Protein chains: 2
Amino acid sequence: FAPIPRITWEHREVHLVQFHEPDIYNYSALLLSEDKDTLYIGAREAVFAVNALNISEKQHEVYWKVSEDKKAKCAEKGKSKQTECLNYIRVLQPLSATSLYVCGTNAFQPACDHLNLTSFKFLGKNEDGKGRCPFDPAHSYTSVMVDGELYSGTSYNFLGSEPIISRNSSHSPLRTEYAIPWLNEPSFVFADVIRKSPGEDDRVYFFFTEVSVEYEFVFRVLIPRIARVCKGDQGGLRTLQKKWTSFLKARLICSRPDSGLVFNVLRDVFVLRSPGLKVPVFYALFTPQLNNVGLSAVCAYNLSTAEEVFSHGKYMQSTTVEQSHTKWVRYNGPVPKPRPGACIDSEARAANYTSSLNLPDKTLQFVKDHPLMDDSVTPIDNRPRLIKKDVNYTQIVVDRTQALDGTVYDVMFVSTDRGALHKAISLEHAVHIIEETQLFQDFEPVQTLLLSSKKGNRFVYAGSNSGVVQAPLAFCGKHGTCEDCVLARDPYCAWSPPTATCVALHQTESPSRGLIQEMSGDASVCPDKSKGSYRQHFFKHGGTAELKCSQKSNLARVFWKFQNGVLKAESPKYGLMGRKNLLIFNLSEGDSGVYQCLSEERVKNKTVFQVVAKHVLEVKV
Amino acid sequence: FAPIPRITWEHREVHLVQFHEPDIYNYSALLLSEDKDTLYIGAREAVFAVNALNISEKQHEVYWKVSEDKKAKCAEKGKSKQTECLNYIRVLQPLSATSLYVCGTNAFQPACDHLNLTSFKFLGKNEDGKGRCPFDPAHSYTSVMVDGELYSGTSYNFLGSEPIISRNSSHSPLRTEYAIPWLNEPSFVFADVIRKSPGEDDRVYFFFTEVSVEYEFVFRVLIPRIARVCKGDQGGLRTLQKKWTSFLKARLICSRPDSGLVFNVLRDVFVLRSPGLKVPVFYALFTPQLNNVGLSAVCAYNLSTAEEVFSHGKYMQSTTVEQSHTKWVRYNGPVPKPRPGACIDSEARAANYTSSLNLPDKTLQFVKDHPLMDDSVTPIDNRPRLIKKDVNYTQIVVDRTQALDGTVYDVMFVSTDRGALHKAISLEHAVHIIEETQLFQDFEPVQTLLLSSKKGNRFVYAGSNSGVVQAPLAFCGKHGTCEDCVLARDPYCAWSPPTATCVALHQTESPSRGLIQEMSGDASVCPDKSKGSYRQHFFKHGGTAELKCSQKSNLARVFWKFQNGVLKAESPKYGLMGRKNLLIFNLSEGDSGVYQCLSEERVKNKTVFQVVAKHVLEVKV
C-alpha cells in the first residue's frame, strides 16, 4: 500500500482560489473555453463563466431555474421539492465558438438548450433530454461531444432504469438494445473518443460498472467495463435497425490476487494524451465492492491492450437462457467473416461493405448476441499503480511532466470524499505521495476534477456541492531551503540558488542549468547546510521551559539532543507539547545548555538528517 | 461495526495463571477431565495433566519424542529436522475414565496410542494414524470422539493433497469419496456430535472452508461449509462401499449485504448448549477472503435452520456445460425413494430399511453425485452478531449467563492473533465489548480456546505456541467503585454495598438482593459516589504542577473543572499531558483551589459524568 502523504497542507498554509455563488450549489460540471482563458461551470440551476487564471473572478452567469409551477408538479410525483425538483446541470459541452450544449435534469423532466456564449443567454430551444441527461440528480451519467454529435450513457426514465448508450443525431441516431446482455444495471463513469489516426474510423469509449452476468457469488457481483462503438456506425439494415452494430464490451480488471484484493467498482477514468507518446493511456480509479473499509486503487491501461481484445479476443456466449438459468461461457465456435463489432475498415470496404447498413445479417446477428468479450483488459504490469488504505478517492487527473533531468513523470492528482487532493508519482520501487491539500474546508467530497490547459501556469480545478477550487500543480515556494525543496521529491520543483527559493520548473526564469533538483531525495547536492532555527532562552530557576520545534514532513522522525546525547523526554522531567515541542519542568542549573531538535528522513538509498532547531538555554538564579 | 474494547487490562494488572514446560512448545490441544478437575494439555512431543483451578501446578507429564533416527529419516524427506520432524499432538480425546486417545504427527508418520491416565504412561500401541491425524503439523485438522469411535477431518497423505472425513471403526469404517464434489481443498475447523431423540440417529457435524464450485469470480472463491453424516451409517452394499451414504454439506453464510460485507473464511465454531436450551446454537467466527485489511465477524446459527436445509432443501447439480467445464446449478428434477443423505429414521424403517446397507442403489448413486445442498444455512436475524474492524479473531467460546435482573446474555469470548482476549455482548441493539486482556505477553496468536463447565469458579483456557494461559470469566475485583462496576456493564459483575467491593455475581456470599447492577449503565443508585481518588497539593509559587487523572474507559472523554466552572486546558496557562493530566503553568495564586477531572460517557441514549479525580491544591506564596 502507498505511504501516507509526505506533507499535509492545511487549507490555510496555502493559496487556493475559490468560487461559489451565494445560494447556488452542486458545482458538478467544468469545461474550459476553446481559447482556454475562461472556465465554464455548470451548477444547480446555473452556469457560470470565470477567469481560468483566477476563478474567483466571475465574468458571466446565467440561470435556468424550475418554475414554482413545475416544481409543484414534480413534488406531486413524490420528489423532494427543495432538493430533487431543481434543474441540475448534467451536460455542458462545446457546440461551436459561439455556443455550448447544455442539459439539465429540469426537475425530473430532462431538457437541453444552447447557451449563446456571445450573449451568455440560453436560446430557449428546450429540447427533450430523455436519453442524453438523467431525470434524477442521483442517477449516473456520462457523455462526450464527438464532431457535433452527443454520445450519451445514462438512464432513460424517472426510476433510473432502462440504461441506454445512444448517439442522437439528425442523420444516424443509434442506441443500445434494452437487454441485460448489452447493459445490466450500469453506473456510467466516463466516455471519450479515441480518434487520432487514421481509413480507420474513430471509436467512442464508454466506461461503467455493471452487474456481472459471467460471475456468481453470495450476492450480485459488480464489474467494471470498458466498451466502445465506432463513430461511423450506421446501424443494420434488417437487423439492429437504428442500433449500434459496433457495440462491444469487456471486463476492466484492477486487483492484486496474492493479496486477495479486488477493486470491482469503477470510480473514474482519465485519458492521458502525450504529444511525445504515440498511444494514449487510460488511468482508472477503483474501489472494492466487497468489505470496503476504505480502500482505493489506481490502475493504468494501454489502449492497445484494450484494442487487441476487441479485435482478436474470443467472445462469450450465453449458453441456455431461461429457468435452467443463463450461463455465460467462452465461445469457441467460428466467427462471422466481417468480424462482429468491428469498425468498417480496409478489408470490409475492399469487399463492398462500405457502411454498417450493408453488413451481412450473420455478422449483425452475432454481434447483437455476443456483446461481451471473453478476455479481460488488464493493467500495465498486471498490477495497480497505487493502492491506498484509509481513503475513499473520488476522481483522478494525470499530468505528464519532465523533471529537471528530463525524466518524464505521470503525476497523479486524486481527490477524496472528504474534500482533499493527493499528489502522487510512482517512484519505481514504490509510490511516493508528495503531499495532500485540503481543498474544501467543509470536507465536501470532490465530485469533479479538471487540469488547466492554457500555456503557462498550470492549475487543477475541483468541484463540489459547495463550490469550485483552483489549485496550482505545486507549492514549491512553500519549501524554504534547498534541502526541503529537494527532499519533497516533487518533479515540479527545483531550487534556485541565485534567488534562494524553491521554484516551479517550466514557467520559471531561474538559472535553467543552475537549478537544483534530485528526484532521489539526496539533498547532499545542496550548496549550504541550513542549520535550522536558533534561539536563546533565559528562564527563572524552578520554572518550566518549552522549546519550539516542528517540521512539515510526516515521514520524518524528530528528536531532541542535549550535550552530545539523545534526550529521553518522558517525566516528570520532560514534556512534549505537540509531539515536537520539548518541555523541561524543574528548571535548575543542570538544564543550562544547548538543545537541538533533529530530524531523520529515510529517502531513497541514504537517510537524511537535519537540524530543525537549536536552542541555547540558560536557567538563571 | 462494534466499538473498541471499553476497558483494557494489561497482562500484569489482572492475574492470569500460566503453564508451560521448558523447551516444550506448541500447546494446541486442550481437554478437560470428565470427572477430575484436571486440564490435559497436548503440546509438541508432550502431554501434561494440570490443575484446572491453577494450571501452573503440574500433576503429570509424559513425553513422546521422535528418535534422532526417524528425525533424520524425515529430514531426508525434505522436511526441516528441528521443527517439522517432531511429534505434534493432534488428537487428544477421552477414551475411558482411565484412558485418553492420543495421536501425533510423529515426524510425518501419523501415529496413535492410548494414554493410561492411572499410570499416565503410554501403552505403546503405535496404531497407524493415517487418516485420523495429519502428517504435516501445518495441515488443518479436526476430530471428535463419538461412542468410542473417532470422527476425523484432515489430510490423508504426506502432501496433504487428499482430504478425508472418516470414522475408522473396527467394524464399519467409512470415509468420504476423494472427489471434488465432496471435498474441494478443505481447511478443517470443527467437528461435533448433535445427539438426537426419539427414533432419530445422532448426526456428526463438520465445519470447514473450501474452494467453492458453485461460485465463479475473478479468482477462486472460498466458502465455509457446515456438513454432517449420520452416526449409524454403515455405507452402501453395492454402491458407496465403505463410503458415507449420509454425507451432505451446505454453505454457511455470514454477511451483511447492506454494506457489501461477506466473511467467507471460517476460523472457529462453538456449540452453545445450556440446559435451558432445547436446541443448541452454533456460534461461528469468520474473516473475509476478499479485501481483508483486518476484519472479523461472529454469526450465530439455529441448528434447526441447518436441519431444515438438509431434510427439505433442494440439491445442487453439476452440469458439464460445453466441454471440460462443469457448472453447478440447482436441481429441480425428481429425488430418489428414501431421501439421499438422510439417516435411517422412521420413513426409512417404515419402508423396511434398517441399515444404510439396504438403501436402494438409486438413492446411493444420487447422494454420491449430489452432496451439495442448494440453499444457504443463514444466521439468526440474517446478520452477524458482531463485526469488528482492525482485529483478527482466531477462536471463540460462548457462555450463557443471567444478569441480576434475570436478563440472559450470551457472552462471546473471542481471542486474537496477537494473544489477546475480548469479552463481548449484544446490548440494546448494539455490541458492547466489555474488555480486552493481553493473555500472552509475547503477543503469540491464541490457537485454541476452551471454556470450563460451571462448577462455581469458572475459567477460560488459551493455548499458543508459547504456552497455556488461564483466565477467569471476569475481573470484577478490578473495579474500584460502584460507578466503575456499574459502568462496565458486565453481566458477571455487581457492586456489593456491604463489603464495598465489585463482586462476581455468582461466586459472592453477599446477599444477592442487596447487590447493585445496572446493565443500562446508570450508576445513579450507587452508594458513596464521592468516589475515591483525592489529592492534596503543596505547590511553590511560579512552579509547574501536573494533575494526574486516571480512568479506565477507552470510550470516555475526560475534562477538567475549576471552581464550579469547566476549565479550558488551553495555552498559555494550561496544557494536558497527553490526554488526561492537566498542567497548570506558572503557579500563580488565583490558580489555587480544587480541580475536578470528570469522565463523560454515553451509556445508552444518556450521557453520563463521573468524577474521576479530585484535586485540592494551594500554591505557597
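Following Swiss-Prot, chain A shows residues 24-221, 226-648, kept in their order.
According to its header, the structure was obtained by X-ray crystallography, 2.0 Å.
Placed from the backbone N, Cα and C atoms, the Cβ positions cover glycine too.
Here's what Swiss-Prot has on this protein:
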type    : residues        : note
DOMAIN  : A:502-551       : domain 'PSI'
DOMAIN  : A:554-636       : domain 'Ig-like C2-type'
MUTAGEN : A:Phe244 to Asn : Abolishes homodimerization, abolishes collapse of growth cones and reduces PLXNB1 binding; when associated with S-246
MUTAGEN : A:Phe246 to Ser : Abolishes homodimerization, abolishes collapse of growth cones and reduces PLXNB1 binding; when associated with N-244
MUTAGEN : A:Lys395 to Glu : Strongly reduces PLXNB1 binding
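The Cβ of A:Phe246 (mutagenesis position) has 13 other Cβ atoms within 10 Å, all protein chains considered.
Spatially close to A:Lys395 (mutagenesis position) yet at least six residues away along the chain are A:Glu200, A:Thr266, A:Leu267, A:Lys270, judged by Cβ distances under 8 angstroms. The model of this deposited entry stops at A:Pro221 and resumes at A:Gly226, leaving 4 residues out; those two Cα positions are 6 Å apart. In the domain 'Ig-like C2-type' (A:554-636), helix, strand and coil residues by DSSP number 3 helix, 35 strand, 45 coil. Around the Cβ of A:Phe244 (mutagenesis position), 19 further Cβ atoms fall within 10 Å across all displayed protein chains. For the domain 'PSI' (A:502-551), residue counts in helix, strand and coil come to 14 helix, 9 strand, 27 coil, using DSSP.
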